[PDB]
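Engineer: Pasting a structure below so you can have a look.
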Amino acid sequence: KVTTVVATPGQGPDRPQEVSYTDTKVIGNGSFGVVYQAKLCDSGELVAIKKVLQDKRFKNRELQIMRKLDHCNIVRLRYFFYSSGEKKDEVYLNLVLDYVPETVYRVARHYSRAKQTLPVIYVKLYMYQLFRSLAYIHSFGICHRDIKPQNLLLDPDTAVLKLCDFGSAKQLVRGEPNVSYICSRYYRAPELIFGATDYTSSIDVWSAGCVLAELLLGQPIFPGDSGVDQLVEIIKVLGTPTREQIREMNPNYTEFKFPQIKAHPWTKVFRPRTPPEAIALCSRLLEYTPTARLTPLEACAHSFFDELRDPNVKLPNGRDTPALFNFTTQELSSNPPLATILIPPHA
Ligand SMILES: COCCNC(=O)c1nc(-c2ccc(S(=O)(=O)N3CCN(C)CC3)cc2)cnc1N
């Protein structure tokens, strides 16, 4: 069964094209509608169609953001078009994206069921690629707002990570308020747990540190039954924030959940047989103070990733490491002189 739809390229000139696809399989659900997997008849390559119900008296925020993005470690928007259900009003915006077979969550989840830890090289590979994607969208002022392992796609063979689900991403315009019940809990920055609406892109940096620590520990570092319990578990490990730290997180609130609980060391948080520059990265990612957290660009050049910058380092299945040095000037803009470290010898 071959379906032919008139789709506009998600990057290219505004030139609607006949796109034919088949093998339509549902893969995902959500707030927005439904996610499918499909095969382009002509090129035979697999794609994902994210189908959202669209009201025409406001443009889809995700769509405006997708048509401005293009990176190695981000699922690219190939096309978009409009469908409908039965009656009219009932307009569906459909996003044709690249399909990536696996996700970090489902990888991380197995090793955990096998009582095993993910090999450290995969931690470095997947965190570095995530940082690159973060430094790129933050250079536009776009904040994902929903970093979680299930929103990171992986190819098992090439070890390529591609960030997906831009449903909660938003251009942060300074002076416009921004909501605080964003982020998929567990990875919900301190500022948002206290209900701050004056946040920056560093909330993705926090969420990334929660993803890093989860891959190191083999389970979510900051669990919790609600937004309140997330604060308990953060305070359990990072201690009660100082009142200066509280002022920097949210310039609004403090309704003491309970008392000051103090911190316990990073060394005692993780497994003993795995404490290298990985613990130093977590201590630079998971800080209360938003301006004290690393930039995704500064995180890529951290000591923990230095194995990947070696010209001789090779993937576990013997293959080459995927592109880890093909930066743009937009991606380097926050700190251009960091290219000293980012681009090693080796071409
Ligand atoms: C709304 O936000 C974005 C929604 N998602 C995307 O856009 C997107 N999703 C994926 C994806 C990858 C893995 C899986 S899976 O859990 O490993 N698995 C589930 C069932 N199935 C039989 C096998 C696959 C599910 C989906 C890939 N590329 C995408 N472009």
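What you see of chain A is 36-382, where the numbers are those given in Swiss-Prot.
Recorded method for this deposit: X-ray crystallography, 3.2 Å.
Each residue, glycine too, has its Cβ placed from N, Cα and C.
In case it's useful when we look at the structure, here is the feature table from Swiss-Prot:
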- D181: active site, proton acceptor (ACT_SITE)
- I62, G63, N64, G65, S66, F67, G68, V69, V70, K85: ATP binding site (BINDING)
- 56-340: domain 'Protein kinase' (DOMAIN)
- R96 to A: Prevents the phosphorylation of phosphate-primed glycogen synthase (MUTAGEN)
- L128 to A: Abolishes activity toward AXIN1 (MUTAGEN)
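Burial and contacts for the listed features, if you can.
Structural biologist: Sequence-distant neighbours of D181 (active site, proton acceptor) (same chain, 6+ apart, CB under 8 A from its CB) are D200, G202, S203, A204, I217, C218, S219, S242. The DSSP secondary structure for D181 (active site, proton acceptor) is coil.
Around the Cβ of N64 (ATP binding site), the number of neighbouring Cβ atoms within 10 Å comes to 9. Under the DSSP three-state reduction, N64 (ATP binding site) is assigned to strand.
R96 (mutagenesis position) carries a helical DSSP state (H, G or I).
All protein chains included, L128 (mutagenesis position) registers 21 other Cβ atoms within 10 Å of its own Cβ.
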Engineer: If one measures from the C-alpha of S66 (ATP binding site) to the C-alpha of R96 (mutagenesis position), what distance in angstrom results, rounded to a whole number?
Structural biologist: 14
Engineer: Only counting partners 6 or more residues apart, tell me which same-chain residues put their Cβ under 8 Å from the Cβ of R96 (mutagenesis position).
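Structural biologist: Set apart from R96 (mutagenesis position) by at least 6 residues yet with Cβ under 8 Å, we have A204, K205.
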Engineer: List those of the recorded positions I62, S66, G68, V70, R96, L128 whose Cβ lies under 6 Å from any atom of ligand 1, in sequence order, or write none if there are none.
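Structural biologist: The qualifying recorded positions are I62, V70.
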Engineer: Would you say which of the binding-site residues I62, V70 has the most Cβ atoms within 10 Å of its own Cβ?
Structural biologist: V70
Engineer: Using Cα coordinates, what distance in whole Å links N64 (ATP binding site) and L128 (mutagenesis position)?
Structural biologist: 15
